[PDB]
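Novice: Structure provided below as structure tokens; questions to follow.
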Amino acid sequence: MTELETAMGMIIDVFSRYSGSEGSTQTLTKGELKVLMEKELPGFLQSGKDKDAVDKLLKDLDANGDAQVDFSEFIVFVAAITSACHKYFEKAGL
Amino acid sequence: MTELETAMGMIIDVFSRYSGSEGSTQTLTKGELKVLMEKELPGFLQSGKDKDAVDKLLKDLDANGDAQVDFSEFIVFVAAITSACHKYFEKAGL
Amino acid sequence: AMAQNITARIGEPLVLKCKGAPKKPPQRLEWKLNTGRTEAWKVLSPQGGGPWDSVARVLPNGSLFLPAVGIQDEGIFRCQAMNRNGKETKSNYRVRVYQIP
Amino acid sequence: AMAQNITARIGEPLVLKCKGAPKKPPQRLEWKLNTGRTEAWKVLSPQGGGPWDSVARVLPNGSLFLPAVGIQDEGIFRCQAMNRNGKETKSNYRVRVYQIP
């Protein structure tokens, strides 16, 4: 396995290790999404670790209109966060 | 560092490890892009190892119009590949 | 999902035939598999290699050779190829060793 | 880029004061840093924790305490916060140990 491949693979693992508690097995429900944010990325939530923003975030990620976060929509979130971080480091050198 | 965090961070390192050979240090040039495709993801190219699809891929990722793949455009490529892979696994169950 | 049952031994050289390449020039091969965290994933190139070729060698006739199958190679493999016309294959094989952890 | 020079010792307990929080309710802290591969990275939460707090503890007054600075914590840290109005800070500190590998 190559370095970049491992990075991409780990994202799939993290997802599959959270989605499957309820609702489906390949989709993140509202309950599972909260657990994910309360573990993997705890701090991005303006509400600390409560709901509120979690519910709004779900509606923001939900593009198909099922109230469930699929990998196709979840990967966008991850990509956006990483992109913004890199861009920040790019302008950090100046 | 959390698991999802490591995954995202690894992508950054991989990028910064290939971008900085020429042109810039925070942007992937055509030359470096070829090296990346011939090491991290060697096999996604129909040209095998040739610069045929590489030139086209560069112009595909280049959305800013400067012929230089930034992380903002690069992350989209990574996200797309990962999304397609997971979606395939979803249908792989059926 | 269906997967062929293959009984193997730890440290045994196994050779598998992965068909899919038609009567056309060697196209890109999007090798994949189905695992938990997935440690044995690596895209193969008909004109390139990487950190995996040293483990599993691909023969020009379209076959995979494993010098010594251990516990890391134990899972469900999928030799998939991708033609620039939208053509692939859902071939799955499940290898199982006698000495499992 | 500008960074303050902080001479430290391996295995020495250091305390750092990271300002940025105004006279408003505790908002989200998008902690970051500048490193090559970046190992010591972790988004902090005013209500939640994670694999990092065990190493570096954040005091309620806005300070970071390191029980024993090693060679992994040697780099350029950046205590950045993020308000819902789009407000952050460009604070960079560079720690350097006497025993560099």
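For this deposited structure, the header notes the method as solution NMR.
Cβ coordinates are placed from backbone N, Cα and C, and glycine is handled just like the others.
As annotated in Swiss-Prot:
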- B:12-47: domain 'EF-hand 1' (DOMAIN)
- B:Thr25, B:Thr27, B:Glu32: Ca(2+) 1 binding site (BINDING)
- B:49-84: domain 'EF-hand 2' (DOMAIN)
- B:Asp62, B:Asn64, B:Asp66, B:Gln68, B:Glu73: Ca(2+) 2 binding site (BINDING)
- B:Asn64 to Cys: In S100Ppa; permanently active, interacts with EZR and PPP5C in absence of calcium; when associated with 21-S--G-23, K-68 and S-73 (MUTAGEN)
- B:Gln68 to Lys: In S100Ppa; permanently active, interacts with EZR and PPP5C in absence of calcium; when associated with 21-S--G-23, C-64 and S-73 (MUTAGEN)
- B:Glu73 to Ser: In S100Ppa; permanently active, interacts with EZR and PPP5C in absence of calcium; when associated with 21-S--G-23, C-64 and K-68 (MUTAGEN)
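So where do these features actually land, and what's packed around them?
Specialist: Within its own chain, the domain 'EF-hand 1' (B:12-47) is flanked in space by residues 53-55, 57-58, 67-71, 74, 81, which lie at least six positions past its ends and keep a Cβ under 8 Å from the stretch.
Taking all protein chains in view, 21 other C-beta atoms sit within 10 angstroms of the C-beta of B:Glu32 (Ca(2+) 1 binding site).
Tertiary proximity for the domain 'EF-hand 2' (B:49-84) is limited to same-chain residues at least six positions away from its ends with a CB under 8 Å from its CB atoms, namely 11-12, 15, 23-24, 26-30, 33-34, 37-38, 41-42.
Other C-beta atoms found within 10 angstroms of the C-beta of B:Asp66 (Ca(2+) 2 binding site) number 9, with every protein chain shown included.
Around B:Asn64 (mutagenesis position), the C-beta neighbours below 8 angstroms that are at least 6 residues distant in the chain are B:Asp70, B:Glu73. In the three-state DSSP classification, B:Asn64 (mutagenesis position) falls within coil.
For B:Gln68 (mutagenesis position), applying a Cβ distance below 8 Å and a minimum sequence separation of six or more within one chain yields B:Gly23, B:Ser24, B:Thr27, B:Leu28, B:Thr29, B:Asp62.
Every protein chain shown contributes to the tally, and the Cβ of B:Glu73 (mutagenesis position) ends up with 18 other Cβ atoms within 10 Å.
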Novice: Distance between B:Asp66 (Ca(2+) 2 binding site) and B:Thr25 (Ca(2+) 1 binding site) at the Cα atoms, whole Å?
Specialist: 15
Novice: Whose Cβ, among the binding-site residues B:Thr25, B:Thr27, has more other Cβ atoms within 10 Å than any of the rest?
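Specialist: Max Cβ neighbours within 10 Å, all protein chains included: B:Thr27.
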Novice: What is the set of residues, excluding B:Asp62, B:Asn64, B:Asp66, B:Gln68, B:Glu73, whose C-beta falls within 8 angstroms of the centroid of the C-beta atoms at the Ca(2+) 2 site?
Specialist: B:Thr27, B:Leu61, B:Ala63, B:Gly65, B:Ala67, B:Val69, B:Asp70
Novice: Including all protein chains displayed, how many Cβ atoms other than that of B:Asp62 (Ca(2+) 2 binding site) lie within 10 Å of its Cβ?
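Specialist: So the Cβ neighbour count for B:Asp62 (Ca(2+) 2 binding site) comes to 15.
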Novice: Could you tell me how many residues in the domain 'EF-hand 1' (B:12-47) are helical, how many are strand and how many are coil under DSSP?
Specialist: 15 helix, 1 strand, 20 coil
